[PDB]
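Data first, discussion second: the structure below is written as structure tokens.
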Amino acid sequence: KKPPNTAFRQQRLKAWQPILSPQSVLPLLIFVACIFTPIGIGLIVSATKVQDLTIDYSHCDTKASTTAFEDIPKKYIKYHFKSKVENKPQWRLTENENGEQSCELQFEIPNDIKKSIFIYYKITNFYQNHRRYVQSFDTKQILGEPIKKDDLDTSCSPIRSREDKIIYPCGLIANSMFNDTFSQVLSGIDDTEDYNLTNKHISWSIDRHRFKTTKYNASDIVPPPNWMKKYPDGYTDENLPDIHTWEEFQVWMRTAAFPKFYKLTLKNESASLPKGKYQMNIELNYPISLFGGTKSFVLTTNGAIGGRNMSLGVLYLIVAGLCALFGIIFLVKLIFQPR
Amino acid sequence: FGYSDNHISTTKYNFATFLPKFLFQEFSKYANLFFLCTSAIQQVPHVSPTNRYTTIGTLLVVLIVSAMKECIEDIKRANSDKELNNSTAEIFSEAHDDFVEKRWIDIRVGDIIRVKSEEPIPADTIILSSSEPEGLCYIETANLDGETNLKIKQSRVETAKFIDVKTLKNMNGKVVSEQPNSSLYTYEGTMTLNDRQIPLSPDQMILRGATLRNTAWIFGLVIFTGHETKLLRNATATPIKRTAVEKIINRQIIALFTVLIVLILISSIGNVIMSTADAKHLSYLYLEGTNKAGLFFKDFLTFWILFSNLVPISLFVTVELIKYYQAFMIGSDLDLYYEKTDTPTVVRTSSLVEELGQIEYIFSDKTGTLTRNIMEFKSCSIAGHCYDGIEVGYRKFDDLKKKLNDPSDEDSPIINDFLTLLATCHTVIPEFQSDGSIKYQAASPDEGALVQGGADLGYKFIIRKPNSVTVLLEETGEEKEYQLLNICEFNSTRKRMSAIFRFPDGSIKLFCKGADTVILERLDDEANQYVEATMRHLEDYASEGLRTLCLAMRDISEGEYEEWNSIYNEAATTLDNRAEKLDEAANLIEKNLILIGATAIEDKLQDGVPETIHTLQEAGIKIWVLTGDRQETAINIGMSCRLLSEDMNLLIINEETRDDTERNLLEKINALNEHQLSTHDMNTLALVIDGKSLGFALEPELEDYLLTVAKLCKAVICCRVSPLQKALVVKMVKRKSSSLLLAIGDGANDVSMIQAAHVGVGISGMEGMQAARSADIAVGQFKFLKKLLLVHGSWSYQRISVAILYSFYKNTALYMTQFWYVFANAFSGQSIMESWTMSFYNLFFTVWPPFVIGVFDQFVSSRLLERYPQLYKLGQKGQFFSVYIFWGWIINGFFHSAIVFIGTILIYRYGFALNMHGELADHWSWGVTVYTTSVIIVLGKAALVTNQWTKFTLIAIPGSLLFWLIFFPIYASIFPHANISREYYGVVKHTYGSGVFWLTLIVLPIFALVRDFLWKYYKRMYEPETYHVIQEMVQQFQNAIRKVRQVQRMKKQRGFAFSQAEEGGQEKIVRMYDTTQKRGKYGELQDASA
Ligand SMILES: *[C@@H]1O[C@H](CO)[C@@H](O[C@@H]2O[C@H](CO)[C@@H](O)[C@H](O)[C@H]2NC(C)=O)[C@H](O)[C@H]1NC(C)=O
Ligand SMILES: *[C@@H]1O[C@H](CO)[C@@H](O)[C@H](O)[C@H]1NC(C)=O
Ligand SMILES: *[C@@H]1O[C@H](CO)[C@@H](O)[C@H](O)[C@H]1NC(C)=O
């Protein structure tokens, strides 16, 4: 029969067609530049507000000082404080048969940084975003379930089983983890602060709900082969790790996206860090030669972006530059074209 | 015993041909083979970077939705096949004797049916009985063949005595019939009655597609039925017709598969270089497998899965929904609706809709498609007077007024004999209706136009008696009684007919009508008195496309008709050759005539046909006419519908057995060796081929030779073409020098011609109906092809062009970050986003913006797209959709994915881009950041490539952004707890709780939208050459082409046409009928009055 004469069916819909006059496009470009300039200023200023300190301590054992406080070379130190650092950071390498080449790092904070300070370890050239790497953890097994043989996740394949036993934290991530134990104290030298730090509230809040203490009895399981030095005899009911409590395991299990990443260890969100000289004692357990890059620790005090990253700050100014560079091209062209 | 039913199933699939024809129809496109195989090899263990069942899932959704559109399409044509199949049919029953109103489906072979008049015939039937003397009946085969005349279908003498419905119980026997082959004019059979053998012929062979006219009823023994019939045999399958836009889509899938294998080679060779160079620095992977070619193959498959989504999965489905929904919105238009017979312009295949913007050649039928099959008495050149604006009826009041000037008027016996000639010299049959009107049963619509035009001018024709009186009725007088003495039948080698009469005062006179080239060689007219003015009025008739006859008379004495009637009596009783000896007699009698005058009737075209053909030739489309009717008829129709203009040369080609290369070589040697400007030489040159001259000229020694230099004509009018050679013309043009073709026809002489085309249009409405149901688009009337083609194809091609190129853009704008991350993962094959979120990209959140680009936008209004038919040539050249512009869109996706990638690299550096208590944005928070940023660049680009904004574009362009921003905490907050996407634990808190996630979504799309916003400003404020350049856009060769054999000028055309066949009935009909005596006791029984 006859089709309806509605505006929908007869293709007479109420359509708005925007004409791109320079009375509309050009105030749009001047407005977008005019709104992305002050925000981008506010995002470089809030990214140059944070005050980090990165010390590449990867070549602390092969460079060994081991007797005095000698300077760190300028390839390794990166500081971005508000004040200038008068005394350069020092480094040494103690060895007392139980410390096993701990690297005392002795830096000089030049101002009392009042925002919450966060200590990371930066690892360069560790491909934690590898395809075989972001798999290789049994999700039911980090939940605490006694997952037996042939029920384990097959993505754990090289680090899945051992001498007629199974590895409880199987796979590549739960092997191969960064084990340079940072000291819980920024030890202030010459009686400055003796500043404390916590390895609690370090991971995500949902990792602390998923990573649970396991239900094995330590005779069905075996530790993964890379951290077999902390467990030389193996797994016993006394020394068995609480995955729910350890919380530096599960910042490593939260694999980052890039070869060059931070991972959180320490923080203190309740007090300011004064302008003392601080000795941070790092027990060097994790070799360079495992991966192929630099291990460094970062002492940072993040902001609204969350770090000294001027990228999105200058990236509002590339867009706010082009909306003003072409808002003058398409206005001087707009005047001189009918001239 | 296993004969067919009577259903014409034009379904694309029936029951078991669904799955091979649909899976072959889906896997003929390369972007479903590619995901069948990247679905299959994704099942290889430890290879899939996404999931086992991602591409399985979304390929399955694509397959189900495309099967849903295929299913609804085939149901919407299945109830139309059933609509044709529930038509009425009266069938004799063995239990009780009456014919009962059954359907067409319930007809089998050997079933005596009864069909009424001016209503169609369901099957190929032998006429056993009829209501007419000696059981004859008429039929109009304007859908079998194309001729507009009517055909004698005589029934046999031994079987025509079964007039009664009650008495055909003892009619027992068999019919040893012909094989069901498709020779239309040929039938062989031997019916066996109760005692005797009866020889059969195509005389008693009413076929399916034609209608019974000018009778009361027939009795038909059904022989062939359904697809067993002669006309629908090799003509109904609904084939898969690959549109020309999806072919160049397929070469764009070859193009993206080329850049795919470039990325998998760059990527996997990078995996070899990094996996063997830094093997001491990748010891935290445990790559102890030293098979480097094996892991080259496995990792080759990982990048073959992770890059596999560069070709879009929702490509052919969203194009099927744009094509289906455009086909819905053009099958529901008031401007394409024909309100006289209530046909709402339905589009059936729904996937050949962007073909309508591609059409270069249209291959039309003449009969029914261009004409209304009505002939009206237009004008009459009568004693050398037509008129002195156009007035014609004022001559008719000057004719009834000039006749009553009988004391002082020289023309009054001449116009008296002309008006007597209009209503006496014919073979029409008068039918006394119940009302106050008379209906003329005419085997020629020419003769019906002449008799009805004489009846509208005084002399109303009243009663025929067989070898007896022939009476009329004057308006001034009462009744005059004539006496038809002899009749001279019309013949194509004769081109005239005559009828010797006896006036009621005793004066034996001859009347004769025909062509001036045949009549005018045989007359005197007292030293060409009325002759030259008759000539110039014939030229005035043929210049307007009017069918024309020269109507003359002479006188016969009593002894001349005595001896001549004797000679014609021994000439009529000869069984050697009756037609040839009656022609030799019937031009021994036709000497020294007197040219009384001329007539002019028109074949009464469909509404808007010259305006449509004119506005299609302005669109760059070359309309050819593939007709089954005569040459002179189609030259007069092409003259009337403004195909043949004034001063057009008509390259006639009427070949013989091997006299082909004389006509072709003479016209092409005399055509190519001299060269004019050749733009205004196109417009004064046309081709007219026969059907015997085209079965000999469609063969590969003459085939490309015909087309590639005889496409230099403006109009090609292929005259008297069978339903086979029409399809041979269409296949011949779409194969050699492959353009995009359109076919339009009314009846089932065109059903092979419509299915063999790129898009086949059909005419719905009247008795020509079978072509419309087995069409791609069924249209009420030919004039709707102007708005259906120029508006609804230029929209349907440009919108589908921007939709396809946009979907290639959007898929290479998401999934190319996957390749830039190969440089940063380890050349390893790490997916950035979660598995199902990518499936959600190409299934839920970017699938509607191509749908609203492809439908609810317009780039040209419907006003200026039909006020300027020159804008249709933008689509024929393939300007909007090519592979070069495709590389513009793909490289645009590379640039946008590159700046989304690099931007989010520098923004989320180290993962350290959160304020939430020192926590770090991981792999997957960054993954939905580049996913969401790519969503906003992609629908931001869809905002930049829509011209107009409807309320459905505001649902799809920003409402897909809003639908993802609402969708993502629901999905990532519910489905991790159902162990489906366990990569999303905490990702809502670490993305939507992030300041620098929403900051990234604000600015990082506005970089890409700065590029396309400034370029989209520039290409419509300073680069306007898409529409506006098109809006702002000799005698020696003609003397050479006039010298060629069979070339006919326009100024010498006299417009003769007379639709009457040799088996149409002239001399048998007049000797049988009575109008005075009424019907018999059984039907409208007329006795054999002989
Ligand atoms: C800290 O981690 C490193 C490497 O991640 C451990 O070094 C490995 O120790 C095992 C067992 O002693 C050896 O078989 C490997 O060859 C060592 N890999 C190296 C040196 O690259 C180290 O033992 C860990 N220290 C602990 C747990 O205190
Ligand atoms: C604070 O620092 C001192 C100095 O090392 C340490 O002994 C003490 O346990 C710390 N307090 C804590 C960790 O609560
Ligand atoms: C932060 O450091 C101060 C010393 O400056 C210490 O007293 C306090 O306990 C520390 N807080 C935490 C949570 O470690």
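The numbering of chain B matches Swiss-Prot: 196-583, 597-1241, 1253-1309, in order.
Per the header of the entry, the method used was electron microscopy, 2.8 Å.
Heads up, the Cβ atoms here are built off N, Cα and C, so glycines get one too.
Copied over from Swiss-Prot, here are the features:
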- B:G341 to L: Reduces interaction with CDC50. Sensitive to cold (MUTAGEN)
- B:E342 to Q: Loss of activity. Does not appear to reduce interaction with CDC50. Sensitive to cold (MUTAGEN)
- B:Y380 to F: Increases ATPase activity (MUTAGEN)
- B:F511 to L: Sensitive to duramycin (phosphatidylethanolamine-binding cytotoxin). Decreases ATPase activity (MUTAGEN)
- B:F511 to Y: Normal ATPase activity. No sensitivity to cold (MUTAGEN)
- B:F511 to Y or L: Sensitive to papuamide B (phosphatidylserine-binding cytotoxin) (MUTAGEN)
- B:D560 to N or E: Sensitive to cold. Reduces interaction with CDC50. Decreases protein level (MUTAGEN)
- B:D560: active site, 4-aspartylphosphate intermediate (ACT_SITE)
- B:560-562, B:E655, B:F698, B:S700, B:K703, B:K721, B:755-756, B:835-837, B:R928, B:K934, B:957-958: ATP binding site (BINDING)
- B:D560, B:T562, B:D954, B:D958: Mg(2+) binding site (BINDING)
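Location within the structure of each feature annotated in Swiss-Prot.
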residue	record	contacts (Cβ under 8 Å, 6+ apart)
B:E342	mutagenesis position	B:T336, B:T562, B:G836, B:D837, B:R838, B:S1278, B:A1280
B:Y380	mutagenesis position	B:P397
B:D560	mutagenesis position	B:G341, B:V833, B:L834, B:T835, B:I952, B:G953, B:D954, B:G955, B:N957, B:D958, B:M961
B:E655	ATP binding site	B:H634, B:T635, B:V636, B:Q1279
B:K703	ATP binding site	B:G722, B:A723, B:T725, B:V726, B:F1275, B:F1277
B:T756	ATP binding site	B:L746, B:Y749, B:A750, B:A806, B:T807, B:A808, B:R1273, B:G1274, B:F1275, B:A1276
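No coordinates are deposited for the 13 residues that fall between B:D583 and B:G597. The C-alpha atoms bordering this gap are 10 Å apart.
Counting only residues at least six positions away in the same chain, the Cβ atoms of B:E221, B:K224, B:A226, B:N227, B:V257, B:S261, B:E441 sit under 8 Å from the Cβ of B:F511 (mutagenesis position). Summary of the Mg(2+) site environment: with the site residues B:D560, B:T562, B:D954, B:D958 set aside, the chain residues having Cβ atoms within 8 Å of the Cβ mean position are B:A337, B:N338, B:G341, B:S559, B:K561, B:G563, B:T564, B:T835, B:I952, B:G953, B:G955, B:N957, B:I971, B:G976, B:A979. In the deposited coordinates, B:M1241 and B:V1253 are the last and first modelled residues around 11 missing ones; Cα to Cα they measure 23 Å. Within 10 Å of the Cβ of B:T562 (Mg(2+) binding site) there are 29 other Cβ atoms, across all protein chains. The most crowded of the binding-site residues listed here (B:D837, B:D954, B:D958) is B:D958, judged by how many other CB atoms sit within 10 Å of its own CB. Summary: among the recorded positions (B:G341, B:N957), the fewest other C-beta atoms within 10 A of the C-beta are counted at B:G341.
Reduced to three states, the DSSP call for B:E342 (mutagenesis position) is coil. In this structure, B:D954 (Mg(2+) binding site) belongs to neither helix nor strand by DSSP; it is coil.
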